[PDB]
Amino acid sequence: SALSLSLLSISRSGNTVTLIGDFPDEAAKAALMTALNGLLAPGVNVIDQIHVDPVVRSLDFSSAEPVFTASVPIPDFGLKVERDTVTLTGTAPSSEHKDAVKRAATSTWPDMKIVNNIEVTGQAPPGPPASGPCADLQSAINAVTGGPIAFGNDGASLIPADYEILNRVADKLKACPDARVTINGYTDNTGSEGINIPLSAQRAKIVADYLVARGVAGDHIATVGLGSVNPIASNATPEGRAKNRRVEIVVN
């Protein structure tokens, strides 16, 4: 019961949904409401800036509703409509999810041109379907860092002199706050001769400022400087200061 569609642009990012375009009437809007009910509404913001014009055209959502449902559990999803032109873009962690959506798009409206522009955020291999988040990342992060940072007593296992790994961890660290993060600072204490406590405290602040600059939510970041305690080594030689000078990052 159609032949052409109007220019519609819809972009979804995180928990924000921006709808802008035109509708052939109010009856068509009802169909959209059904596809929206699935989307969400609560802590999620939903705006519909669609104008009603008794001249424009729209694609029927008869067998398209099921398609939106498959893409409902996928963020960064977007859809561009332009008459005989249909382009859908978005980021899909699990390739398996895209496979199902890809078929849905083709099944949605085969009588039209469809272009799948989905990129993998680094995930695809048949793994735990859940957008490889910062889950147990703490265990995996240890591998990415594969370097000394806290409690290290390895005779001599691997001696990499790089820093690129730090930038990599920061990227993953920015989405790690999903849980709780605790930052501890190790240092000695003697008063004046040690003055390690003041430096350890201020030092932690520098770390937070850097991580936060990468997009790390400092609203869940906690720092605690425990000096004097757990006196790994004594304070007397240059090695003593470095021995106690330690830091650790833990995310729940």
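Residues 75-326, in that order, are what chain A shows, numbered as in Swiss-Prot.
Method of determination (from the header): solution NMR.
For all residues, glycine too, the Cβ spot is worked out from N, Cα and C.
Residues annotated as domain 'BON' in Swiss-Prot: 127-196.
Residues or ranges marked as domain 'OmpA-like' in Swiss-Prot: 212-326.
Within 10 Å of the Cβ of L232 (mutagenesis position) there are 7 other Cβ atoms, across all protein chains. Annotation of the published mutagenesis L232 to G in Swiss-Prot: Decreases structure stability of OmpA-like domain; the original residue is retained in the structure shown.
The local packing around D236 (mutagenesis position), expressed as other Cβ atoms within 10 Å of its Cβ over all shown chains, amounts to 8. In three-state terms derived from DSSP, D236 (mutagenesis position) belongs to neither a helical nor a strand segment and is classed as coil. Under its mutagenesis entries, Swiss-Prot includes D236 to A with the note: Increases conformational stability of OmpA-like domain. Does not alter peptidoglycan-binding.
Under its mutagenesis entries, Swiss-Prot includes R277 to E with the note: Loss of peptidoglycan-binding; in association with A236. The DSSP secondary structure for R277 (mutagenesis position) is helix. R277 (mutagenesis position) is surrounded by 16 other CB atoms, counting those within 10 A of its CB over all protein chains shown.
On a Cα basis, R277 (mutagenesis position) lies 22 Å away from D236 (mutagenesis position). Taking the Cα atom of each, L232 (mutagenesis position) and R277 (mutagenesis position) are about 27 angstrom apart.
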